[PDB]
Amino acid sequence: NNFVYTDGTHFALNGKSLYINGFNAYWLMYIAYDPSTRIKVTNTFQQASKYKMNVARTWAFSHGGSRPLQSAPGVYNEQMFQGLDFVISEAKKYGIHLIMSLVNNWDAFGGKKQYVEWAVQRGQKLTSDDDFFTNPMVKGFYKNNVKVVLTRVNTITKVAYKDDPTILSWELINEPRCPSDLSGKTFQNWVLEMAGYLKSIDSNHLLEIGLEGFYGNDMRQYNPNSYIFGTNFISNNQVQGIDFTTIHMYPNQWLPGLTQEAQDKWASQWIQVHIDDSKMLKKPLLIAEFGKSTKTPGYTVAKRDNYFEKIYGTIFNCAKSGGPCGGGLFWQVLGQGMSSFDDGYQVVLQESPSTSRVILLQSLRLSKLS
């Protein structure tokens, strides 16, 4: 029934294997809200389709207090929601599928902190953002929102989100950390609880957690600077409701002060070890975030293009030899005239012809795999 699914360690759609080559654009709903900026969403998907990118990952939550989706527990801005409706309808129009993250680990709005502070305002005596993972009231807020998003009837397509094959996967939480419990049990329990609940509302779609990919104690030497973070790539992804695994990777951010050589070695090891574990888990692996910032010293675009080439080659070599690499999404695309959103990682496709060609060639090569 046109939904993307998994067959062993690959994605699939209509009986055929599917390899992902796409992008992050967290901002799509935010920009769709304003009728005078909505064209930027259309233009972005038009450009994505031209360069044969097949997936956009984006937020199903607001990142700013001034333009909320969920302004208070269970209270939604309908204009913002209709903007998300448009992101889905417009993605479908240009043959692009979506990964949809349901909450952020980070920041003051749209993240676990806001959920906790909402409970605090309602009488719960919570002192930690990690109370998001344990407090019954906060968990109830999160579950309520899962149900609201999944069962939403799109005002444009007239199809409930949970019935729309344009959505490739839900994502529980972007980049979760649980520093207050490095045993990993708190977060493991939360993933068990939430994946089960979500699948009870929608078992049409795939689900992934949103992990950056950090291992627990025994494999911590693969994590940047050997930290553990309260997640566990192995045990978390063993949860039955989780269909595929992700990693993020930011060698320059995560290993500041190390040499380029040490960062490269960490990066290649990082992908390969997760290939090994995802194969052991019998689930596909998606590199859901990677990129190269312009704020790197002496930057020219060749550094970004060569890095994308390296990541794409690793994905391709794995996929072609029958490994569990299901594809990649770079961070990030911005539309034109969005320089206020610049974070150093932005690729404006219309203004980045060398990078766009690197992206296109990866899509072309993957299209010839079974």
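Heads up, chain A uses Swiss-Prot numbers, so what you see runs 30-399.
Heads up, header says this was done by X-ray crystallography, 1.5 Å.
Including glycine, each Cβ sits where the backbone N, Cα and C put it.
Taken from Swiss-Prot, the feature active site, proton donor covers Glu204. The annotation active site, nucleophile is assigned in Swiss-Prot to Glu318 on the grounds of similarity to another entry. Per Swiss-Prot, substrate binding site is recorded for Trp88, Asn203, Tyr279, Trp360, and the stated evidence type is similarity to another entry. Here Swiss-Prot describes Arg394 to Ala as a published mutagenesis experiment; the accompanying note says: Activity slightly reduced.
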Distance in Å spanning the most remote Cα pair of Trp88, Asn203, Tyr279, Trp360, given for substrate: 20
Spatial neighbours of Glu204 (active site, proton donor) that are distant in sequence (at least 6 apart) but have CB under 8 A: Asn133, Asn134, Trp135, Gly239, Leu240, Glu241, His277
Of the recorded positions listed as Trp88, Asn203, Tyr279, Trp360, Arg394, the one whose CA lies nearest the CA of the residue listed as 'active site, nucleophile': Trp360
Reduced DSSP assignment, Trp360 (substrate binding site): coil
Residue among binding-site residues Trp88, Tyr279, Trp360 with least C-beta crowding, 10 angstrom cut-off: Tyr279
Integer Å distance between the CA atoms belonging to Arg394 (mutagenesis position) and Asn203 (substrate binding site): 29
For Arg394 (mutagenesis position): intrachain residues, at least 6 apart, with Cβ closer than 8 Å: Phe345
DSSP three-state assignment (helix, strand or coil) for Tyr279 (substrate binding site): coil
Recorded positions: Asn203, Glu318 - member with fewest neighbouring CB atoms within 10 Å: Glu318
